[PDB]
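One structure is given below, encoded as structure tokens.
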Protein chains: 4
Amino acid sequence: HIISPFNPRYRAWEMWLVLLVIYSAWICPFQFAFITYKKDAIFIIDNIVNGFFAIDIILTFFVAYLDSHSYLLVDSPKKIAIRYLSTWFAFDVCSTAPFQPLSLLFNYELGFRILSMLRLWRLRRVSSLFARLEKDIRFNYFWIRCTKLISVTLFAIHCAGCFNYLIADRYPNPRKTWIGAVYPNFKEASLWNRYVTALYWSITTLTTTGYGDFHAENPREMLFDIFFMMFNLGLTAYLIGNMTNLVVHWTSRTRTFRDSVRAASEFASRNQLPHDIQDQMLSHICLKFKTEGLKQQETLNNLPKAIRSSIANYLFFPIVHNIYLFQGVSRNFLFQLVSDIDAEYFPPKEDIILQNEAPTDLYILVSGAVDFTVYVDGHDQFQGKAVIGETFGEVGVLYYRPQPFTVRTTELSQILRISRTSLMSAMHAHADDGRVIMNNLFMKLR
Amino acid sequence: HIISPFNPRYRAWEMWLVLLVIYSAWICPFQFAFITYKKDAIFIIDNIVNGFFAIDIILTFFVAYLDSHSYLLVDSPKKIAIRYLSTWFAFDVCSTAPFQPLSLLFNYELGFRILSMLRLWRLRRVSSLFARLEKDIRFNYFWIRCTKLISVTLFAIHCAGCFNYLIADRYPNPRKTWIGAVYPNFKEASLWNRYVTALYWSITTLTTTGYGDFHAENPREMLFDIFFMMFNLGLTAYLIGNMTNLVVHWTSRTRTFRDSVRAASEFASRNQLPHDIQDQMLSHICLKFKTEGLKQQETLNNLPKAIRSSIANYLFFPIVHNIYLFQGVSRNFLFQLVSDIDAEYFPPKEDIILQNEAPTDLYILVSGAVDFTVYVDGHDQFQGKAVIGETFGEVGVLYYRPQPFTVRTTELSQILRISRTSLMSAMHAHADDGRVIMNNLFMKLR
Amino acid sequence: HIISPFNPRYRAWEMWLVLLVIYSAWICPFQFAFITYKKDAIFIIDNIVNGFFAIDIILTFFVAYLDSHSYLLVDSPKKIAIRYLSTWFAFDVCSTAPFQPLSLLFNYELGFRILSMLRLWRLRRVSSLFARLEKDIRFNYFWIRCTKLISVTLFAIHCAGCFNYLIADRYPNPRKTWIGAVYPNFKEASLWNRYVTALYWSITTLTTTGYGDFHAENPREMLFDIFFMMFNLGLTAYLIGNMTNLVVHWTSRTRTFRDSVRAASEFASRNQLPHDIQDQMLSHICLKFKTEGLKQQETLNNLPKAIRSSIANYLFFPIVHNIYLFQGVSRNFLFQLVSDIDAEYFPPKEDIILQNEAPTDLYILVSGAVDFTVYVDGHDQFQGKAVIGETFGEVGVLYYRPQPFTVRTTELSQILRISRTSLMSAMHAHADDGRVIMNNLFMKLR
Amino acid sequence: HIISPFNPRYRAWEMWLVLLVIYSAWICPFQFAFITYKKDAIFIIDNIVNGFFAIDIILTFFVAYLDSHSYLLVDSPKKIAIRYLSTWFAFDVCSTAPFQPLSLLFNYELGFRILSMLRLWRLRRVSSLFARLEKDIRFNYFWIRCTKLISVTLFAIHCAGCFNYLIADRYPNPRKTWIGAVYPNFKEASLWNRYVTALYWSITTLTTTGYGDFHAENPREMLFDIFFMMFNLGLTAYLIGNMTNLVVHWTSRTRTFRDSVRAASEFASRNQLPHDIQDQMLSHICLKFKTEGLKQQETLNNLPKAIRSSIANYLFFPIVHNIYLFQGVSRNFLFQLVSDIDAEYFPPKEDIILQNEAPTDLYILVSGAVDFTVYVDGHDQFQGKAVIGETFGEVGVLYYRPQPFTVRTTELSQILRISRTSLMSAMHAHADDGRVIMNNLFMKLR
Ligand SMILES: CCCCCCCCCCCCCC(=O)O[C@@H](COC(=O)CCCCCCCC)COP(=O)(O)O
Ligand SMILES: CCCCCCCCCCCCCC(=O)O[C@@H](COC(=O)CCCCCCCC)COP(=O)(O)O
Ligand SMILES: CCCCCCCCCCCCCC(=O)O[C@@H](COC(=O)CCCCCCCC)COP(=O)(O)O
Ligand SMILES: CCCCCCCCCCCCCC(=O)O[C@@H](COC(=O)CCCCCCCC)COP(=O)(O)O
Ligand SMILES: CC(C)CCC[C@@H](C)[C@H]1CC[C@H]2[C@@H]3CC[C@@H]4C[C@@H](O)CC[C@]4(C)[C@H]3CC[C@]12C
Ligand SMILES: CC(C)CCC[C@@H](C)[C@H]1CC[C@H]2[C@@H]3CC[C@@H]4C[C@@H](O)CC[C@]4(C)[C@H]3CC[C@]12C
Ligand SMILES: CC(C)CCC[C@@H](C)[C@H]1CC[C@H]2[C@@H]3CC[C@@H]4C[C@@H](O)CC[C@]4(C)[C@H]3CC[C@]12C
Ligand SMILES: CC(C)CCC[C@@H](C)[C@H]1CC[C@H]2[C@@H]3CC[C@@H]4C[C@@H](O)CC[C@]4(C)[C@H]3CC[C@]12C
């Protein structure tokens, strides 16, 4: 018996009202200044529009809302009328109520047009849409906000141009007005010439060009220009502020990358490192930026540490499920195993593990070739290998001994890292470490 | 015997002085240029205003202040005169002292008007108010500062317009001035036409429009325009800077939210997660933003860790006071218990606790339904439940064993979390853990 | 059989195309408005340019690209045509296709010039270059982006000026146009005068000056100015946003330094420290800023903790290799030793180690003199020394006893710091600590 | 034999050169356009200025500099000539060399004035001063940078005005120039009228007003305005960027404070806390902001942890030196004791320690009254006290028992905090804890 605020009916009703509001807001100054009122072909359409909003006044009592403290619903139509009658009812029933149609049919005009300028309270619904669409996900945020600013700027042009043409009509002596002193016969021309002339006056003093045509002579008009140029100063400052937000935010990523590269280059050229350490640092920052892992670190560390477990369970479980070491290790162990795996990504020709380094982490390959050569003991050649899926670092499992070989990449790779302390934290989950240790003993003895 | 600076008398005295300062600052250029001086109907009011400030000069010796290093008072009127006589006394006694009324009554004028332009030192009190109202809590900060800028801009318009009308009066050959070459008979017109014309000239070169009327011909006036247009360049840059602060600060929250959603969507569409993990991540960020917990985390972690204990004592003590487990647990234990409770809030249909997960935390419901179904062992149906107030996670109290069921939400909930390490930290507070363990044994055996 | 996208041939082919695109984009409005078409001396060059792009349409099928998910290559020409035929093929084959040369040779003009305005789709390659050069390392980032903005601004001036000269030619009554009412005989003048006049009109309404010459009289031209001044408002806001990024980013370092100095001075002058502690704090921040160690800390702590080991191995191994203590300590121990050394840098006259201070760290000198004097027990003189390479702090190795002397610098120095906990972490690497302890015993006994 | 770069002689020599550079840069356009050259009264002064710079060319070989990698000196005049002859020698010896005085005395002019426009290379010294004064401590940073921008803007006005007056002189037909068509007789007027007219033209198109006088008619002049208005667009954007930095940086502190208060008020009014917890949170943030402890925390935690020990040794040693507990505790213990003391500051009426709270920290008063009342057991009245210097919290030294009383402030205080873990860390420093424990036993037994 109560209409939910997420039906397909009510949302299409709102968007039909939004098109109707845009119609009313475009007509109202153009009706206020140029055209007369006694003819009725637009009077019909205005009365129909007032009928639609009078229907909406009734129908907003049947609609549920979303409360702030308790969520997802408010029903039982008490407190709905308390919400609607306190916040938005008074100005809506002032705006919806016809006054010109009663003045026309009762006895009878300028004081009745000002009562028709209250139709602009209907323009809150466009603000409610541009509040919804920023916060909705499935839209470009830097498109909606510039659309909002273009809407406000175009409406300011329109309303100011029509009001100045009004104050040019109502004044005796057509000469010494802004349009009279240039065109001496202007009331006999069409609507398109007068409307384009008023619009052209208004935009040359909004966008602060100000050629020198169409300046003011009438002192009341000379008074209107003071308030309009104050308003244009304020709005132009606001517009430059929004475009500064769009430019600062659109290019933050590339600027932060170039900061990191400048800092690495100053640190390198200060201490005079030869070539190799420079190329390692700069290529490693280039491949941190091509796979943008900084936002990955932040947004993974903002997750509630169970959804990241389901992420790693999707990504790395069939890779860890088939290794040299792990054979029969009881997948209910693997669910608690997988969730601490921290992926990584590595440049080519970066010496990963050097000879006689004290061990720190397991390096499961997921892709990419690896080339191992003797370091210090062997001047050149020798042997060293590992292929997709084939782990290494299995010396420092429990042997606690340094790595035999050198580890230099050939083509780029993706290397998982279950480190030493993570392994020793996995040690207390016993009765399945026996299978791992049997795989170690039968692994190395063969 | 010494007036405190927080009386209701002295604050109303200051605000009466602020209205008097605004009066003096509006009159002084308008008196300096347009009107004469020999008539006395405003001379009376100016002498009365000088009387009020001469009273304030005496009365500021009886008032205490707030020192910088030691707080809350300085009394004993030594060092009050040392403060007042060193900082603000000289220019105040130069500004308050009448010079035109002595020139009028002594013997007698342009050199005496410049001595009346020193009345603008009285305008420090408006700066003191706009320093107080930013730092006071009970006002909108983005309203006060724009009011300050509108005040400075309007006063610049006013003073520049009146000074240019002065330099147009004092020059012989009324033609070849800015107002003379357009209106040849301008000294015979009223005050309102000349004042609106001067104001209209001034605003078309402050807001950089510059139509082309009212340009300068007199070379001293052509010299005045150089300094005024330098000043307008500086002030327009300052105004755009302040509106950039208001726009960058007004929309930081929505922009940060949309950053987080873009980063989550790039991380999802890079690694090709199917649907479910995307919808979990995006709905969890949407319900971190509807209940803005990031500012909550920051401002709770900036608190001195006793007021947050009183906060949690108000919020969660009658909820934890009535549980399945806790029955007679000696509320002086509960005061030390409650202060480490970390609240949280959760989306619907997010699988909270999965089957055979190694346990981490207690999950006391505060609201919201919970639905538990068999995971892996059971393909569908089965049973699992918990209602408002009914805790779960009571397996991993001391049993250290994985959870039996799956835990999926149905409608959204608020779930407290006293985690495993927090429980084991609460273990050393003994002689009341016996009641908890008896409640465990009689709880599970039934 | 497939051309790689990193050959020297294909890159020079692209840059030749970029010069050809700049040629076409400069000619096309200037051809559209000023000159005729029936003569053929430029028609030849345009057909040759269309030939070059028709060659490029074929040749872009033989070129490999870089995929997003898997890196470094895509070969095997399937999916290359799927990439190229879906993204960029349609507008390229619309732009490359000649239509004016077919209109000239088939039967025959304004509707055929608009088909020649589609040559501006060729201007995507300039956007691809200005996307590459920001992300490439070996270029100044704040030079490329301002070059991009100057390019867009100059092209807007050019195209708007030529389009307004077109709409001034095509209109009957040469008077009441923008160039007709000032120059009554303008079609008989040269190209340079008309082109400079159109360019001069366009820039006085792009850069919002607007003298007052050359305003519009024709109502269709009065309509064109509305769209052009809207566009200029948008572009001027965008340009101010980019220069705000350049100014905020160019002076962040000096502003952060001056923040730190202001905060230290307020903390000093609040609590009334005499002189010495002020000069120590301020000189220490000055020598943190002359050797900018903050970016060093950040970018070293962002490194993957093996490249920083190779850095410290290059920088400090021949310094630690020759000390009082270390003599025969088996350089495979030294590789694991060096990587935890944290360098530092110190001001002169800063009291480094005071008398009877509980010990915290080893202080190996690398440069700079050190002067030690008796503290408290000795009023003045006494003795204390250490020279380049000569360590101190060797009391608190295992003796766990306070330092004997005071340590005040004379000229500035660079002092390594292997702290107490780092030494005790190095203790478990035994069978070579015996040599260190023998060097201690024979060191102190002599 | 080598002049140090920090003598009082050489710095005064540099500042005399800076005044001479400002003289040359102001004269050079004004000499280039307005005045003739054959008279000699300024020719003398120019030759003298060239003599001063020819002396400086020699004298810059005797001066030491500061190297980048090794600091504080470079002597031994090899590599000084390598620095000076590579970087700055060529353009200095091109600028210093006279060419007009040789043209005047050799045989003989426009091509020789362009050789005199190379005197503007001498203007690097003003850039070196405005690089030094930002980085020097004893100057306001937001004053120097705005002075730099005003200097560049005024010089742009000056040079552009004089160059346009040159291109107005050199053209035949004095009518159809910018100054000719308004003043038909302008070459017969003085210097002040022509100079003010050129300056007034230049500033109305720098500050984008553009009245409508003084527009261009000569096509070469119409070409000059294009480059000058491009330059003014660029410089106006740069100026707005710098004022945006000054406004964003000048009001960051108050804006951050108001952020914290808005976040606390939203967190309070969301969860509906009654009054008391709101007033505690808001008054505690107000007294974190009146004594700005956030910058204190940052800049103390950036200190090298020995200077902060000397700070706490100056601030708190004679306060801790005289307590209830500590009597004879051997001040060489006190030097290691004091350095971990963390000061704090507290609002009035904030309940500091509640009844039956599990203890956390010692609370030595340094000022401010304290009022203790019974909590829960006692409804009202009771007793509780502590005065300046009199510690409390001495229950939980080793008794590990909750506090007896409640602790509510009356007037604001400053309370040191040596916490529980800091005390237990001080426990291993024995052979003087016996005196503390004797003071405990004789303290409580009395
Ligand atoms: C041709 C006819 C077209 C008709 C269709 C157009 C009608 C659309 C109408 C939408 C209106 C809602 C837009 C809104 O809500 O107003 C923004 C605020 O506007 C300002 O800047 C006002 C600064 C004033 C300048 C100071 C005055 C100086 C004294 C919110 O911006 P926010 O900060 O994002 O909330
Ligand atoms: C019609 C009559 C109305 C009379 C009533 C109005 C009187 C009110 C009067 C209030 C005055 C106090 C306002 C203040 O204090 O001046 C701000 C600073 O102003 C600037 O920008 C000055 C930039 C100059 C431009 C460089 C010059 C270029 C060479 C502080 O701003 P802050 O940074 O927030 O402190
Ligand atoms: C004399 C002849 C010279 C011919 C050579 C010049 C041709 C070069 C041509 C390069 C073009 C690529 C440059 C680009 O891509 O367009 C930037 C975006 O431009 C804007 O600002 C457009 C704002 C519109 C204002 C709103 C309109 C208001 C309704 C990207 O900027 P981004 O943000 O960095 O990506
Ligand atoms: C009346 C006679 C007075 C004579 C005395 C004055 C002589 C002083 C002369 C000082 C000069 C050094 C100042 C400097 O170095 O130039 C700043 C940079 O200037 C710009 O903005 C240039 C933007 C160009 C706009 C793009 C052009 C668009 C195509 C550094 O600013 P920075 O970023 O802080 O380094
Ligand atoms: C002189 C002339 C330029 C005046 C134009 C000013 C407009 C910018 C004014 C006229 C009516 C105003 C609208 C009417 C009230 C609206 C409801 C409010 O919840 C949001 C702002 C809201 C949408 C206003 C925005 C600003 C408007 C559109
Ligand atoms: C050419 C014309 C535009 C000059 C107007 C400049 C004004 C903006 C000047 C004139 C007098 C100045 C005021 C007088 C001194 C005031 C005391 C000081 O503690 C705060 C600034 C303070 C309030 C000044 C602000 C700027 C004012 C109001
Ligand atoms: C009224 C007149 C000023 C219009 C000029 C507008 C120009 C600024 C428009 C005209 C053609 C447009 C270009 C054509 C399409 C181009 C491909 C796109 O991938 C990047 C933008 C891209 C390069 C456009 C940038 C903006 C241009 C250059
Ligand atoms: C059209 C007219 C407005 C041209 C004026 C442009 C000036 C802004 C140019 C003219 C000469 C230029 C100066 C000459 C070279 C100087 C050395 C360099 O290390 C710092 C910039 C440096 C100081 C330049 C700054 C910009 C100046 C002062």
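What you see of chain A is 50-157, 161-498, where the numbers are those given in Swiss-Prot.
Looks like electron microscopy, 3.5 Å, at least that's what the header says.
In case you wondered, yes, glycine gets a Cβ from its N, Cα and C as well.
What Swiss-Prot records for this protein:
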{"type": "MUTAGEN", "residues": "A:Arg176 to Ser or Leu", "note": "Affects the voltage-dependent gating"}
{"type": "MUTAGEN", "residues": "A:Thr256 to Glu", "note": "Increases rubidium uptake and both cesium and calcium sensitivity; facilitated entry of calcium ions; when associated with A-267"}
{"type": "MUTAGEN", "residues": "A:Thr256 to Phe, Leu, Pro, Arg or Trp", "note": "Abolishes channel activity"}
{"type": "MUTAGEN", "residues": "A:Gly262 to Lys", "note": "Abolishes channel activity"}
{"type": "MUTAGEN", "residues": "A:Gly264 to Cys, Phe, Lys, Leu, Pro, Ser or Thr", "note": "Abolishes channel activity"}
{"type": "MUTAGEN", "residues": "A:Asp265 to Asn", "note": "Affects the pH-dependence"}
{"type": "MUTAGEN", "residues": "A:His267 to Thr", "note": "Resistance to the cesium inhibition of stomatal opening; when associated with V-269"}
{"type": "BINDING", "residues": "A:377-496", "note": "nucleoside 3',5'-cyclic phosphate binding site"}
Closest of A:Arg176, A:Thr256, A:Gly262, A:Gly264, A:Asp265 to A:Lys437 (nucleoside 3',5'-cyclic phosphate binding site), Cα positions, mutagenesis positions only: A:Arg176
Interface-proximal binding-site residues, chain D, C-beta separation under 8 A, candidates A:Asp392, A:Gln407, A:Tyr452, A:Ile467: none
Where the C-beta lies under 6 angstroms from ligand 5, the matching recorded positions among A:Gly262, A:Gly264, A:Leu377: none
Unmodelled stretch of 3 residues - C-alpha distance in Å from A:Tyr157 to A:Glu161: 8
Chain B, Cβ under 8 Å: which of the recorded positions A:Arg176, A:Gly262, A:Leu377, A:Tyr452 qualify: A:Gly262
Residue among the recorded positions A:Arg176, A:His267, A:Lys437, A:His482 whose Cβ has the most other Cβ atoms within 10 Å: A:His267
Number of Cβ atoms other than its own within 10 Å, given for A:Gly262 (mutagenesis position): 28
Distance from A:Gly264 (mutagenesis position) back to A:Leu377 (nucleoside 3',5'-cyclic phosphate binding site), taken between C-alpha atoms, in Å: 86
Residue among binding-site residues A:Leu377, A:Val422, A:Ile467 with least C-beta crowding, 10 angstrom cut-off: A:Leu377
Candidate mutagenesis positions A:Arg176, A:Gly262, A:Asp265, pick with smallest Cα gap to A:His482 (nucleoside 3',5'-cyclic phosphate binding site): A:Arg176
Members of the recorded positions set A:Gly262, A:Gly264, A:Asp392, A:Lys437 whose C-beta sits under 8 angstroms from chain C: A:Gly262, A:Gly264
Spatial neighbours of A:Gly262 (mutagenesis position), counting only the recorded positions A:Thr256, A:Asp392, A:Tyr452 and Cα distances within 10 Å: A:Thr256
Distance from A:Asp392 (nucleoside 3',5'-cyclic phosphate binding site) back to A:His267 (mutagenesis position), taken between C-alpha atoms, in Å: 73
Spatially closest candidate among A:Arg176, A:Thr256, A:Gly264, A:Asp265, the listed mutagenesis positions, to A:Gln407 (nucleoside 3',5'-cyclic phosphate binding site) (Cα to Cα): A:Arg176
Per DSSP, three-state class assigned to A:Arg176 (mutagenesis position): helix
Cα-to-Cα gap, A:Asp392 (nucleoside 3',5'-cyclic phosphate binding site) vs A:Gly264 (mutagenesis position), nearest whole Å: 72
Residue, out of the recorded positions A:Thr256, A:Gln407, whose Cβ gathers the largest set of other Cβ atoms within 10 Å: A:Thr256
Shortest C-alpha distance to A:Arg176 (mutagenesis position) - which of the binding-site residues A:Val422, A:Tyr452, A:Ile467: A:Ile467
Proximal residue to A:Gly264 (mutagenesis position) among recorded positions A:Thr256, A:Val422, A:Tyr452, A:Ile467 (C-alpha distance): A:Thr256
Distance from A:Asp265 (mutagenesis position) back to A:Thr256 (mutagenesis position), taken between C-alpha atoms, in Å: 10
CB contacts for A:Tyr452 (nucleoside 3',5'-cyclic phosphate binding site) [other CB atoms within 10 A, all chains]: 10
A:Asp265 (mutagenesis position) and A:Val422 (nucleoside 3',5'-cyclic phosphate binding site), distance between Cα atoms, whole Å: 76
Entry from the recorded positions list A:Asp265, A:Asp392 having the most other CB atoms no farther than 10 A: A:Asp265
